[PDB]
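Reading through the structure tokens given below for one structure.
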Amino acid sequence: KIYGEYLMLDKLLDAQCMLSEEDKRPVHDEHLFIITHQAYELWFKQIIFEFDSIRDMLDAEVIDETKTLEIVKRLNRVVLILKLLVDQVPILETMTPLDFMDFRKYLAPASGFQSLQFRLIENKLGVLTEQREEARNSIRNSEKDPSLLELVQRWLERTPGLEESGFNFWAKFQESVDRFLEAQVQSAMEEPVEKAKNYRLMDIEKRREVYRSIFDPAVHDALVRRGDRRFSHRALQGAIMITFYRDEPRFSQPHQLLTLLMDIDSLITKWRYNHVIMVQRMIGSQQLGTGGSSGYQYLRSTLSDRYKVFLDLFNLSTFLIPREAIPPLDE
Amino acid sequence: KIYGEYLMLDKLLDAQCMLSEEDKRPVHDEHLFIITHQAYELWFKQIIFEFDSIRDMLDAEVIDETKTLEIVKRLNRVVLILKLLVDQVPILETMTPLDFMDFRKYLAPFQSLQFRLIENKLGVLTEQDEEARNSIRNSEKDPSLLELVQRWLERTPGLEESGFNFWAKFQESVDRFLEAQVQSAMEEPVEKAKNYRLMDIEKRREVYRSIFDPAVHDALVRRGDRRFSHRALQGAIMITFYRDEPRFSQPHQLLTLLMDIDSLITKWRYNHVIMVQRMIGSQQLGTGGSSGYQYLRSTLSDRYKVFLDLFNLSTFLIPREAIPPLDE
Amino acid sequence: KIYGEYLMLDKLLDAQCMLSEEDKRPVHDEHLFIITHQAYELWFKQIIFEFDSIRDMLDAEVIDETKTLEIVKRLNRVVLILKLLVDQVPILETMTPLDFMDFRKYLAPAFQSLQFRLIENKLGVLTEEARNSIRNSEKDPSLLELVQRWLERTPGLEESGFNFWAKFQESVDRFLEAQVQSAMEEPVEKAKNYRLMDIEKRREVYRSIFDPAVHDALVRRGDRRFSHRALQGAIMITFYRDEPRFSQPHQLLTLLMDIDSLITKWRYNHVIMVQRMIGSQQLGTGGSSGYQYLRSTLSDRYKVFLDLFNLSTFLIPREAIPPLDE
Amino acid sequence: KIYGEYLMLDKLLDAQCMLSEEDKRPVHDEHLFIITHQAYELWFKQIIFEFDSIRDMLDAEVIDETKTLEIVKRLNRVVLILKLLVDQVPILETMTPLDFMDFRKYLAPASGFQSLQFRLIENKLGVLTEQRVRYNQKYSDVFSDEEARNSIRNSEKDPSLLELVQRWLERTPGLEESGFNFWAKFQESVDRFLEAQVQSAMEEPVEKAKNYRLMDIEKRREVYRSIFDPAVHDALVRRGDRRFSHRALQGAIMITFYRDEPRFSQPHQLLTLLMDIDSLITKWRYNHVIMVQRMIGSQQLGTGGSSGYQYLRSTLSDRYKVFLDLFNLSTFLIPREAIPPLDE
Ligand code: HEM
Ligand code: HEM
Ligand code: HEM
Ligand code: HEM
Ligand SMILES: O[C@H](C[C@H]1c2ccccc2-c2cncn21)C1CCCCC1
Ligand SMILES: O[C@H](C[C@H]1c2ccccc2-c2cncn21)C1CCCCC1
Ligand SMILES: O[C@H](C[C@H]1c2ccccc2-c2cncn21)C1CCCCC1
Ligand SMILES: O[C@H](C[C@H]1c2ccccc2-c2cncn21)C1CCCCC1
């Protein structure tokens, strides 16, 4: 009912135990170390709570405009929380390496993941397991149950406009590309400067390779096997269609949903980068007790594209054609 | 020892109880409401922990350069935490007023014990559960940062009459400077510009009278316009004059950070009152009128700023050439 | 065509003239003073360009969903620029008061900025080419006026159609009647009395919007700015913000409040910087009138969309809100 | 004297020319594109002005506490400007790719570097530039005039902040053999510390823990060999793994060891701000490449392939970080009790 009881502050504010104080050698900054991590864990619980509710709203055949608005609200809220978590790094960087060295003896390393909740966030978003008892159950369920990556793909596959009997976007798009590149060739052929004519013709050939990568499903499949793409061919067609008509009321919220998924992915990378810089400022690439630089090198490897979930969304503008060449909406 | 046990996550992650879920009318955003407030409370505990350690380092006759550097580090850390707490407001503003309305029935009407402890430990004026009562009493009786900073400022080397005797040299330089301004204003060809400069010199005379006459300073303190003792104000003025000097750079950074903290608390108060109005307007069903909203608006006044004196210091400044040069 | 020519850098990067350097007494921080102000003026030109395009899109009888989306994009863009301009204040605060004192003799007293005044007038703040710009910004419709005209044409308010306002008064009457009966059966006498006094406060709140004479009196007094019908439209939008048809109109109102709030945050940060630099008064200021004027700009008399900030005062729970028909 | 004349607004506010408006096909967002870039260029001029003044204060034999404080103020000011410049990227991301596509035809690619001032900042800090030189539709000059070529040449030949900071670090009081003689006391403390670790590891009851600690002490030995053997340090500098001279690194290490001491607190803050500047430039590069990809993907019509996007991604490597040596300093740290106590 009242503030302190409602928020269970007697339990929350009783979870801070400084081991350097227990051992009669107190390091003042150990309190900061505990609070910073606990604030991260409170916000990780919030992100998991948001992610699970979004996963449940996406696990349905019909996703209406009303539910789409609520998914956008929750994804945007996760973006704000992640921005706040990135800003928590300079607060811990205020602790000197020598002060950290005076209490790191009371800390034990991890045999698997560092944080249970951080791993649950990674798995629920769609971070690849191959591209790397209640707690074991949580990890198993996060690996077996559909991730946001998979659920977003199912939603994109059912994008209205892709059906052959209806708007038939994909065929109209290949048709428009052919006419657009034909017009570019004719315009390039009339270039008075020979150098500019040759450059434009080579550039039109680069566009042809780009369109082959999406219009030939076998080329798309090879990129998925290679790890360059993750989306199914139909999820990519839906995602491309959404970027083309983002100005249209019917596609603005679906587009904002995709934009926010990219923002979340990008903010997780920014957290990883800020964390690895803080780690290096505290203990360098290796220190006494670390057994070499394997911990630091592992953190650096998490900065690769193998860890980005919605890599496909970042490249969508490669396939764009100008407004005048885009197939006009019928309905 | 390991992560989860060291951070006591079994206790920390078991303090979130949604009352709308318990009553089987769940409001999804109630979880955000709990987590946002709990993150504030964790950082309030950190600020109190920092403030108590700074208060202890300041409760000493000698405050050396090494301890000054550590106080500056901890005050700067509090500034970073306050900036993060101001940024937590837009996250809660993401909850709609209608969603909040669906769970506010489970909430009952100081608001936060730790927030009040921060106010008292910093020096927010009282005139302007047994463990909780004890904490409030100790925060009111024990010296606040406002009082301890004043004691530190009073012992500023350079103020003593036997040594550098800054205050007397400063009154002497002001007289010399204002005399030169008068002579320059007397040679102004345009009568209107001469009269403007002469009226302006007269306003400077009143400004300096407010600090060079201790009775005028005392009256301003009684009125609530100033908080500092006359000697703490002399020390603070001296520090701003020589901030570029190595000897005064860290004492100046200490004052700057106290102002930053004061300013950030006001920014939190403003962002909180805007969020409150976005959620329930000036009054709503269950508020009993607009008294709560009006109280929050009154916390935005200068009566709630602790180091009001520090913000006005530049009013007393004279140019570099007129400042008494350091001897030693 | 190429970068430097396209951006006219030969002209842009030749507009920094340090007067302390010209007089052979250089103050290094004078360069920062010039660049900071010039960055503000570049962004003020961008905000005016955005505001003028939004004013033109709002000066139309029909404002469809497609145009509403574009207005939201530009308003959100202005919010991001204002946040950036608030962050430019600590950069200038890095200059010391003594360094500023060494070059402020080359500065003249003076509105301060033409573009800042144009932004205030184009938004709707109630305070020869430059004089013409000021006159046109005062005579031509401000965003405050154009948003009111848009709110007045909110679909749902017409008596022949959805008739929101009448259904809303009807729902309020039934809701407050139910609250009275519930309060009458409160077992604790203290809680019964508190709830009854609280319902009376709600009655006064609803009288302020359901009686047009009470609304008109609040507008004359300065407590409100909106016409009665603009306020009905704004209230309706906040009630149905979860509905796809009202989400973008609501986001438009939200962004107007954000802009208003960010201008106040800039004013507050500017007045703190001013006090850090020259206190409440200094040599050349002729007293504290300049500082007191800046402090008065922090009042609600300077907020344009004050009406939008109070809208949640009129809210009733989801179950009591008239359901959408169409 | 008055606002508009002092700031030369008649000249400043007359530099915005939308080419889509000139061609009678106006794209509203083209105005944003011009202003954003012009705000970057104004702040680049400010950073260059700050960097040149810091370079001049560092190009002296004696750098006193008063000047050290002023250098710290200007480096900190640059950090605030860089943070503001990173925040300018989301403002331009507000322009849709299709709107950008409607005016990119009026833009020409560039012969060499994109911005003269951004290159001057890189060179003045100490960035080691790669190679580039790309084929374009129509050729253009790398330098607009001999004054721009001269600026680039002077920024490459004249001492960068990287070089001047090294000279300052080389003269760190405490390194001289006749005085505090830090380096010898430090090697001596490391020898005793590692000897104590060996004896403690030898008494480990569990064999697995004993072998882990002994293998870990061997890794520490290699770490200390990389700084106590000048030939190993020299090899790392030739390889590109380090940039600092051996004596500059000794001074930087000494400063991190005694950062709590008043005499070393401002020299340490100076190093910290150099790392912050380096880190913020990388953050700008990352945010810029994400915006580029959101606008035109990895390649688009007019780009001639993905070489431009791949070049920008290559600027995110450690080869572009200037003060890489400063980021690793904590690798060499020993506990407080093992650090040689200050004498004087
Ligand atoms: C003094 C500051 C810190 C130090 C020295 C530090 C150190 C490290 C190291 C060495 C690792 C790699 C372990 C290994 O696999 O060998 C790691 C991983 C990790 N740390 Fe930190 N850390 C610090 C602060 C933080 C904070 C504030 C958080 C926030 C919750 C955090 C969360 C994590 C997580 C979640 C991982 C796993 C990363 C992944 O698997 O991709 N650390 N940390
Ligand atoms: C849904 C959002 C919120 C609403 C509606 C709200 C509402 C209110 C109201 C009405 C009061 C005044 C009570 C009275 O004296 O009559 C108040 C005070 C207060 N609230 Fe909130 N609040 C919200 C979020 C927060 C958050 C996120 C915090 C952070 C800890 C917070 C901390 C406080 C504190 C510390 C006070 C006391 C202020 C002072 O005495 O100066 N509130 N709030
Ligand atoms: C060293 C820093 C600054 C000082 C000392 C300063 C001082 C002042 C003073 C004293 C006034 C009031 C003049 C009067 O009416 O008597 C004023 C107004 C104003 N200043 Fe500043 N200022 C500073 C920086 C800035 C910056 C960075 C900007 C950005 C463009 C700015 C923009 C303005 C504007 C637009 C007004 C008019 C405010 C209004 O009418 O509401 N100032 N300033
Ligand atoms: C619509 C947004 C933008 C697009 C599409 C874009 C695109 C590009 C591309 C393709 C390159 C590489 C050129 C090549 O070497 O082949 C580049 C480089 C560069 N751009 Fe942008 N850019 C954008 C905005 C900006 C902004 C806002 C700035 C700020 C001044 C900027 C500054 C630069 C600089 C300095 C480089 C050179 C980077 C380096 O050499 O490391 N760009 N940009
Ligand atoms: O202000 C209090 C609620 C109180 C509170 C209770 C539980 C958790 C957090 C908070 C809170 C935060 N700020 C004020 N309050 C009001 C909020 C409006 C409805 C009646 C109770
Ligand atoms: O394993 C801990 C780090 C671990 C940790 C333990 C306890 C509480 C928090 C954390 C933490 C946060 N990020 C990594 N870790 C070691 C990792 C090697 C350097 C010294 C700390
Ligand atoms: O009137 C000027 C301030 C004015 C100004 C002049 C020239 C360039 C920029 C500015 C400025 C910015 N904000 C207020 N002003 C003040 C600045 C010092 C104290 C009394 C005169
Ligand atoms: O190389 C220029 C982009 C270059 C540029 C030119 C003119 C003005 C600004 C800019 C700019 C900003 N960042 C990169 N560039 C090309 C790159 C994409 C196709 C058409 C513009």
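Just so it is clear, chain D uses Swiss-Prot numbers, and the residues here are 25-368, in order.
Header entry for method reads X-ray crystallography, 2.1 Å.
Including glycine, each Cβ sits where the backbone N, Cα and C put it.
Under the heading substrate binding site, Swiss-Prot lists D:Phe57, D:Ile58, D:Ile59, D:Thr60, D:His61, D:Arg128, D:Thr327, citing sequence analysis as support. Shown in sequence order, D:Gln112, D:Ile115, D:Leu116 are the residues of the chain, 6+ apart in sequence, with a C-beta less than 8 angstroms from the C-beta of D:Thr60 (substrate binding site). Look at D:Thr60 (substrate binding site): DSSP puts it in a helix.
Annotation of the mutagenesis experiment D:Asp123 to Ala in Swiss-Prot: Strongly reduced enzyme activity. Note: D:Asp123 (mutagenesis position) has non-local neighbours D:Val51, D:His52, D:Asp53, i.e. same-chain residues 6+ apart with C-beta under 8 A of its own C-beta.
Mutagenesis annotation in Swiss-Prot: D:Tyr236 to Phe, described as Strongly reduced enzyme activity; the structure shown retains the original residue. Sequence-distant neighbours of D:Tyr236 (mutagenesis position) (same chain, six or more apart, CB under 8 Å from its CB) are absent.
One mutagenesis experiment catalogued in Swiss-Prot, D:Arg309 to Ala, is accompanied by this note: Strongly reduced enzyme activity. Packing around D:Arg309 (mutagenesis position) is summarised by its Cβ count: 16 other Cβ atoms lie within 10 angstroms of its Cβ, all protein chains included.
Feature annotation from Swiss-Prot assigns heme binding site to D:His312. Mapped onto three states, the DSSP output places D:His312 (heme binding site) in helix. D:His312 (heme binding site) is surrounded by 17 other CB atoms, counting those within 10 A of its CB over all protein chains shown.
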Set of same-chain residues at least 6 away whose C-beta sits under 8 angstroms from D:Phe57 (substrate binding site): D:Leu116, D:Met119, D:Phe124, D:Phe127
Integer Cα-Cα distance in angstrom, D:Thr327 (substrate binding site) to D:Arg309 (mutagenesis position): 19
Intrachain C-beta neighbours of D:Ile59 (substrate binding site), sequence separation six or more, cut-off 8 angstroms: D:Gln40
Euclidean distance between Cα atoms of D:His61 (substrate binding site) and D:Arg309 (mutagenesis position), Å: 15
D:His312 (heme binding site) and D:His61 (substrate binding site), distance between Cα atoms, whole Å: 12
D:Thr327 (substrate binding site) - helix vs strand vs coil (DSSP): coil
Same-chain residues at least 6 apart in sequence whose Cβ lies under 8 Å from D:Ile58 (substrate binding site): D:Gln40, D:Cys41, D:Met42
Distant-in-sequence Cβ neighbours of D:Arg128 (substrate binding site), under 8 Å, six or more positions away: D:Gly326
Site extent for substrate, whole Å (max Cα pair distance, D:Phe57, D:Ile58, D:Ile59, D:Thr60, D:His61, D:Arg128, D:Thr327): 23
Listed recorded positions (D:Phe57, D:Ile58, D:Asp123, D:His312, D:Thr327) that sit near chain A [CB under 8 A]: D:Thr327
Cβ-based proximity (under 8 Å) of the recorded positions D:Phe57, D:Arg128, D:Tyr236, D:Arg309, D:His312, D:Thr327 to chain C, or none: none
